[PDB]
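Worksheet: one structure, shown below.
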Amino acid sequence: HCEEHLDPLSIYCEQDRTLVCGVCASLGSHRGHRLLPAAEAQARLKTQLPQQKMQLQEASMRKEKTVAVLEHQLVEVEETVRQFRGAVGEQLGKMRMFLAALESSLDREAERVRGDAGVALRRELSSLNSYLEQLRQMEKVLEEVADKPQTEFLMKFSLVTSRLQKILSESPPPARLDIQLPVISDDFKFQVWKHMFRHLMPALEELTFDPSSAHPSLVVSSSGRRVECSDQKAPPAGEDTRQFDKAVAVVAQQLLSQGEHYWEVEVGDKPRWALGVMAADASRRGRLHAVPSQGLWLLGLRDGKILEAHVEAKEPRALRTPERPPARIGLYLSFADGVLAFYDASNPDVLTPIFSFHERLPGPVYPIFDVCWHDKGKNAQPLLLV
Amino acid sequence: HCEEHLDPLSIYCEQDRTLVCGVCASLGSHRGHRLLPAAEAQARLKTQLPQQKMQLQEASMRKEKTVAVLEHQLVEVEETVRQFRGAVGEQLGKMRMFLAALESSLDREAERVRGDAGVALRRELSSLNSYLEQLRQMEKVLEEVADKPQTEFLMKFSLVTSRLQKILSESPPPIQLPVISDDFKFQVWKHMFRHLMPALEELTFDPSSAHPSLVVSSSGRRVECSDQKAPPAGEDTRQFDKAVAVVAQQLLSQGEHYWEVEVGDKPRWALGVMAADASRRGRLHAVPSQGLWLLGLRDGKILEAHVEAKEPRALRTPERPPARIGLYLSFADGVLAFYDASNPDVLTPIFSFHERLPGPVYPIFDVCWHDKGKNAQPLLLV
Ligand SMILES: [Zn+2]
Ligand SMILES: [Zn+2]
Ligand SMILES: [Zn+2]
Ligand SMILES: [Zn+2]
Ligand SMILES: [Zn+2]
């Protein structure tokens, strides 16, 4: 039963793992190998069965886990696609709503203009028709008087002449048309675009000044929305980390952590001030270095006209100063993009860029406002939360 | 017939303008006034009738003409309101069309990404399912072999082991959707500014007016200065002779227009508008008082506006030299604006004239000197 020697298979070669006969084991294929008979070789081979079963179970577990992960990824892909579609739809419907609102406002303005113009034209028509009726009556009276007897003519002619002179001196005023219809020019699209930039911003963040953190020389009135520096020399402050001691400034009660936020601060005619954000974990006392490495993103105006951005450098970076110092500053903060942008909000229709931070913000931060020293009275202008 | 003296009325008082009798004129009401007879007074009073009639006719004519004009305006009020509504609708429908197109494009991109990701993940799932099917078949083969006769066991165990080792050693080796952030609105806005412009005005260079040293190819949309010596030009006032430049065949007169010129890697060039009545030959002074509104780039990086002054006004030079310049011209507001059209997504402002332009003007392009060959880059109308 050797298939080559007609001898029954009775010897198992360990290193070849094949049944052979006695001739093959004595001389030939497996004469110098490690050879055993059935029993012990079979035992040694079945000893390896638990290892194979454990490896197979491990491989099956790994493959099933990978399949489950891929199915979870397919589900998350579907959810992500739906979320992206909905988010794009909402963000574009914002601008669509703005454009529809502008069109509606212009349409109601046109309705009012039509009504007023019609009323005014009807008034002028009534006035001129009454005046022309008076003219017609006077002309017919004159024509009838001109064909009267001598005495009646010479008695009524002067009365008729006086009446005619009176009605000719009582001419109706001109009463200019005044067609108050807003005419559109070619720049209408650009103006709408520049206003749409303002409508793109989020709602005005309702902030209130925190007196428990403000400098002792500052005072907060107008329901916590008007902070101003006092002209009194203040004693040194306490050992509180969250209260300013040398730099006269104040942070808001609200801490921003996530999303986008926008807020406007009115400085008016204040010659020296600063606005921005401060890290919540950074100490607020002592001499402060307005650098992002110390948790301070600030834009300042000094000497009444010099506008500086407090970027990470030895000295603040000078910026292109406008004709007049901006009277209202808008601040936009985006955590998802880590951007703090300062805009000139003096024009209610258009916001113009001042400076923007593009550095990765750790967060969360506090809105901080540095109302500087009153400087013997010429810096008593307050800071107002719009 | 005095009604007070029974004497007929025959004396007219000039300062009282009333007929009286002789008694009234001799003693009483009108004894010291200026008095005339009755018939002469009637003649003198009827002399004044034509003046009164003419004044009445003039006043009536004036008032009736004003009434007719006001009636026409009353009729036309509705037309004026309709015109304003339609103009506003068109100006806003521009942005509405842009937003609809952008939303459709984003939706198609998202659908394509979703389809590709689903196909790839299903392919990987099918591959792993086939691998697990192979594992199951091998496991069942092993379980069936483990209960075989002793000879069959000793002759198939090692083949099964080798196959299992092979299939275990040959295991298979194994987010790209753009999510929108808060700056998505601002990016859409900055892209919308470009679509706010009207259609690209199809202009073609005029060879009959260009300098003889220039050559116009690509169906009249690519003008370039050749490095070959050209013959002198003719004595035509509308053809450039010293300043190597070219104007377009089309003259803009009314409305708003926008056109883009590709300069590419050209170091020195100029673009703008020229008055149709200003002479084009000889040394030219690029000043608005002479019908020339030009923006130039020299030395590869210096950007200058040719405003009315002794020297051109230097402008903030960008990081890189602009590769495409867009020109917008509006007659209703008299504005010529130059924008950097290098980025197809966003246009950045360069300079804009806000002076009232008389018009009409020609789009003029100054492709500067060849400069011994290093200025042979062409100018292409996009
Ligand atoms: Zn044998
Ligand atoms: Zn052997
Ligand atoms: Zn608005
Ligand atoms: Zn009398
Ligand atoms: Zn008298």
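Chain B is numbered as in Swiss-Prot; shown residues: 85-258, 263-470, in order.
Recorded method is X-ray crystallography, 3.5 Å.
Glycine residues also receive a Cβ, built from the backbone N, Cα and C atoms like all the rest.
According to its DSSP assignment, B:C86 (mutagenesis position) is coil. Listed in Swiss-Prot as a mutagenesis experiment, B:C86 to A is described as follows: Does not affect homooligomerization.
The Zn(2+) 3 binding site annotation in Swiss-Prot covers B:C86, B:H89, B:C105, B:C108, and the record cites a large-scale study or a structure entry as its basis. Long-range Cβ neighbours of B:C86 (mutagenesis position) (same chain, at least 6 residues apart, Cβ-Cβ under 8 Å): B:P92, B:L93, B:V104, B:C105, B:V107, B:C108.
Under a cutoff of 8 A between CB atoms, and with a sequence separation of 6+ in the same chain, the neighbours of B:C97 (mutagenesis position) are B:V104, B:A109, B:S113, B:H114, B:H117, B:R118, B:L119. For the published mutagenesis B:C97 to A, Swiss-Prot gives the following note: Does not affect homooligomerization.
Residue density at B:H117 (Zn(2+) 4 binding site): 13 other Cβ atoms are found within 10 A of its Cβ, drawing on all protein chains shown. As annotated by Swiss-Prot, Zn(2+) 4 binding site applies to B:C97, B:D100, B:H114, B:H117.
Annotation of the published mutagenesis B:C105 to A in Swiss-Prot: Does not affect homooligomerization; the original residue is retained in the structure shown. According to its DSSP assignment, B:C105 (mutagenesis position) is coil.
Around the Cβ of B:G106 (mutagenesis position), the same chain contributes B:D91, B:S94, B:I95, each under 8 angstroms and 6 or more positions distant in sequence. According to Swiss-Prot, the mutagenesis experiment B:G106 to R carries the annotation: Impairs binding to phosphatidylserine liposomes.
In this chain, none of the residues that are 6 or more apart from B:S110 (mutagenesis position) has a CB less than 8 Å from its CB. While the structure shown retains the original residue, Swiss-Prot records the mutagenesis experiment B:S110 to R with this note: Impairs binding to phosphatidylserine liposomes.
Among the mutagenesis results in Swiss-Prot, B:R207 to E has the note: Enhances ubiquitination activity; when associated with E-57. The residue drawn here is the original one. Secondary structure at B:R207 (mutagenesis position), as computed by DSSP, is helix.
Fewest other C-beta atoms within 10 angstroms, among the recorded positions B:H89, B:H114, B:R207, are seen around B:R207.
Distance between Cα atoms for B:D100 (Zn(2+) 4 binding site) and B:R207 (mutagenesis position): 120 Å, as a whole number.
One way to see the shell of the Zn(2+) 3 site is to take the Cβ centroid of B:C86, B:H89, B:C105, B:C108; the remaining same-chain residues with a Cβ within 8 Å of it are B:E87, B:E88, B:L90, B:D91, B:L93, B:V104, B:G106, B:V107.
A Cβ within 8 Å of the Cβ centre of B:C97, B:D100, B:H114, B:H117, the residues given for Zn(2+) 4, is found for these other residues of the same chain: B:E98, B:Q99, B:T102, B:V104, B:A109, B:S113, B:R118, B:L119. Of all Cβ atoms in the protein chains displayed, 20 besides its own lie within 10 Å of the Cβ of B:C105 (mutagenesis position).
Looking at B:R207 (mutagenesis position) and B:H89 (Zn(2+) 3 binding site), their Cα atoms lie 133 Å from each other. A gap of 4 residues interrupts the model between B:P258 and B:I263, whose Cα atoms are 16 Å apart. When secondary structure is read from DSSP and collapsed to three states, B:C97 (mutagenesis position) falls in the strand class.
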